[PDB]
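First up is the structure itself, then whatever we jot down about it.
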Number of protein chains: 2
Amino acid sequence: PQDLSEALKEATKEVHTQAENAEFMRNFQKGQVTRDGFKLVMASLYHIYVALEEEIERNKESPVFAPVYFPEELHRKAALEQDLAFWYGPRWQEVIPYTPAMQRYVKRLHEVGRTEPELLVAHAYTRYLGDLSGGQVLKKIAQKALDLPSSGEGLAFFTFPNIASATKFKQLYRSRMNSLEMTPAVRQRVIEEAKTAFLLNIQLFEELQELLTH
Amino acid sequence: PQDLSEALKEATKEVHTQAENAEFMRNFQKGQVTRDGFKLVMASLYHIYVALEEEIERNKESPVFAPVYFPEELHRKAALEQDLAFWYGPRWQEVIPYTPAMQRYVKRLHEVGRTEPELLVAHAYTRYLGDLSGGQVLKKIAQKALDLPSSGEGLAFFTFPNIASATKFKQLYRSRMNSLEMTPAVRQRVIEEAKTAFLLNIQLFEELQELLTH
């Protein structure tokens, strides 16, 4: 594939299925998800998005990332803050877990953002477009499996308010990715970094599943 | 009193009382409010907070507002975009109402922000401490009256996730308010703007009631 976006999709097809096959995620897909498991997933997201959005802000002007910079349409940090206040209560910042698997993911994000900005696009792609695509499917499953009350909160993360059409924004982002100018070498390190992104998610799923079976 | 915070709370005591008596807000207390009436309120808040917050960003560096600049703890724009996406849909931005009462409020905010930003503190105080202070009781009422689906969204506005204790934060804020430096003239106008702020709210409630009952 010549386009970076098409190259990413095909290069990450295997790990994507692997992330899909992970037990925690399999259980999820099969509506097998508990409150404790969901809390852990949300806590993970908060830490990952804080780190990712912190690095995007650091590189938003760089020509290696600027093209795919969409802060208003994609930022998730605030949505997660709102959500964790529901799941863990008002003192959530004090009690939310921060596991080694979460830290490994966060650590890589800062490294890329601070020493290999050119690769940041790989993580923003994996996270944003992934959470965007399978957003609804996972939300519907969760709300019907978590039997939530009606307090009007806890799932803001699954709704991107500043995006009218997912499909159409999905195409714009793909276009912007393809506009990125880079050496075939960098173009290859980015593809690699995308696979590393899934691997970091896969090991997170493995860890959370382990923490929940005691 | 000698303290700005004590002056504002005492100077706006009557306009506050009248604000709690405006028919619309009055019925909201009796747990009486429809989805349409609530949607109008949320729409109004989105507009007011967009204006207030963009003006707060303009003058955040100035000595007239910096002391009370608490972006993470208080921003509401994002929480309202999330809720409006739920109440109005993906195209909420293209269809929420923008009425005369909403506009007069927005107008004054930009006016103060552009010509007398030394008064913004009066608007930040009125809105933030006011919404934070009542946010919890209004939320339980909203829940009881609106019968929301169990989809975890639509009331994010009523929760300030980055504030563990409303009590402890209000203390620091009042403290930051009293550290504010200003001439007697300016201090008098700030006290006045706080009243103006309340009336802009009263004016909005009366307008909203007239749209719901004709």
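Here chain B follows Swiss-Prot for its numbers: 10-223, in order, are the residues you see.
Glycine too: its Cβ is placed from the backbone N, Cα and C atoms.
As annotated by Swiss-Prot, heme b binding site applies to B:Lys18, B:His25, B:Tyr134, B:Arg183, with the evidence given as experimental evidence. If you take the C-beta of B:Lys18 (heme b binding site) and look for same-chain residues 6 or more apart in sequence within under 8 angstroms, you find none.
Under the DSSP three-state reduction, B:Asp140 (mutagenesis position) is assigned to helix. Under mutagenesis, Swiss-Prot gives B:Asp140 to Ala, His, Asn, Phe or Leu with this note: Inactive as a heme oxygenase but active as a peroxidase.
If you take the Cα of B:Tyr134 (heme b binding site) and the Cα of B:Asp140 (mutagenesis position), they are about 10 angstrom apart, rounded to a whole number. For the heme b site, whose annotated binding residues are B:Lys18, B:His25, B:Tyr134, B:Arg183, the maximal Cα to Cα separation is 18 Å.
Cα of B:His25 (heme b binding site) to Cα of B:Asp140 (mutagenesis position): a distance of 13 Å. The Cβ of B:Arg183 (heme b binding site) has B:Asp12, B:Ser14 as same-chain neighbours under 8 Å, each 6 or more residues away in sequence. Its Cβ taken as reference, B:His25 (heme b binding site) is surrounded by 18 other Cβ atoms within 10 Å in the chains shown.
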